[PDB]
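**Q** Structure provided below as C-alpha cells; questions to follow.
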Amino acid sequence: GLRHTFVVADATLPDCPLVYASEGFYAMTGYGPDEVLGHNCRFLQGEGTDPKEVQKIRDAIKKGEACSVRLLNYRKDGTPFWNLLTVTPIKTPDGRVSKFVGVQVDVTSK
Ligand SMILES: Cc1cc2nc3c(=O)[nH]c(=O)nc-3n(C[C@H](O)[C@H](O)[C@H](O)COP(=O)(O)O)c2cc1C
C-alpha cells in the first residue's frame, strides 16, 4: 500500500531498539523521537494485540528471518489502528544480522 511508514532497529543490541523512524512514523503514531528512539517498537501494542502474531515476529527476529504480520496497535493518545507490518533483516557479508527494517501500513480503512 502506497501510504506507509518505515523504521530501523539495531539488531546488534539485545532488545532491537529503534534507531531511525520516518517522518510518517512519528506523525502517524503521535510519538516523537525524544520519546521512542532507543526503544523497542512493542510500545505500540496494547490490550487487543494478538499474542500469536507477536510471537511470529519474535520468532522471526530470533531466527534472523523476514516476517509479515497484521497487528492491532495504539497511538500515543490510546486510539487503535490496524498495522500491516513487514520486517526484513539486513546482514553483513558474514551473514550476521546488523539491523532489522520495518515497513508499517495503516490498513484500518481497508
Ligand atoms: C524493525 C522492526 C519494526 C517493528 N515495528 C513494529 C510495529 O510497528 N508495531 C508493533 O506492534 N511491533 C513492531 N515490532 C515488533 C516488536 O518490536 C517486537 O519485536 C515484538 O513485539 C516481539 O518481541 P516481544 O515478544 O519481546 O515483544 C517491530 C520490530 C522490528 C524489528
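In order, the residues displayed for chain A correspond to 17-126 in Swiss-Prot numbering, which applies throughout.
Note that Cβ sites are derived from N, Cα and C of the backbone, with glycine treated the same way.
Got these off Swiss-Prot a minute ago, pasting:
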BINDING   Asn56, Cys57, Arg58, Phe59, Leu60, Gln61, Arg74, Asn89, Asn99, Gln120  FMN binding site
MUTAGEN   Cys57 to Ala  No effect on blue light-induced kinase activity
**Q** Three-state secondary structure of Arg74 (FMN binding site) from DSSP?
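**A** Helix, per DSSP.
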**Q** With the FMN site defined by the record as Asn56, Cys57, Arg58, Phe59, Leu60, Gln61, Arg74, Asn89, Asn99, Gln120, how many Å span the farthest pair of C-alpha atoms?
**A** 16
**Q** Counting every protein chain present, what is the number of Cβ atoms, excluding its own, within 10 Å of the Cβ of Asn56 (FMN binding site)?
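**A** That number is 14.
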**Q** Just the number: how many Å between the Cα atoms of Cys57 (mutagenesis position) and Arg74 (FMN binding site)?
**A** 12
**Q** To which of the recorded positions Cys57, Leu60 does the lowest count of other Cβ atoms within 10 Å belong?
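**A** Comparing Cβ neighbour counts within 10 Å for the recorded positions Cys57, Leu60 gives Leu60.
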**Q** Restricting to the same chain and to sequence separations of six or more, state which residues have a Cβ under 8 Å from that of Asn99 (FMN binding site).
**A** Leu60, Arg86, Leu87, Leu88, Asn89, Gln120, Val121, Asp122, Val123
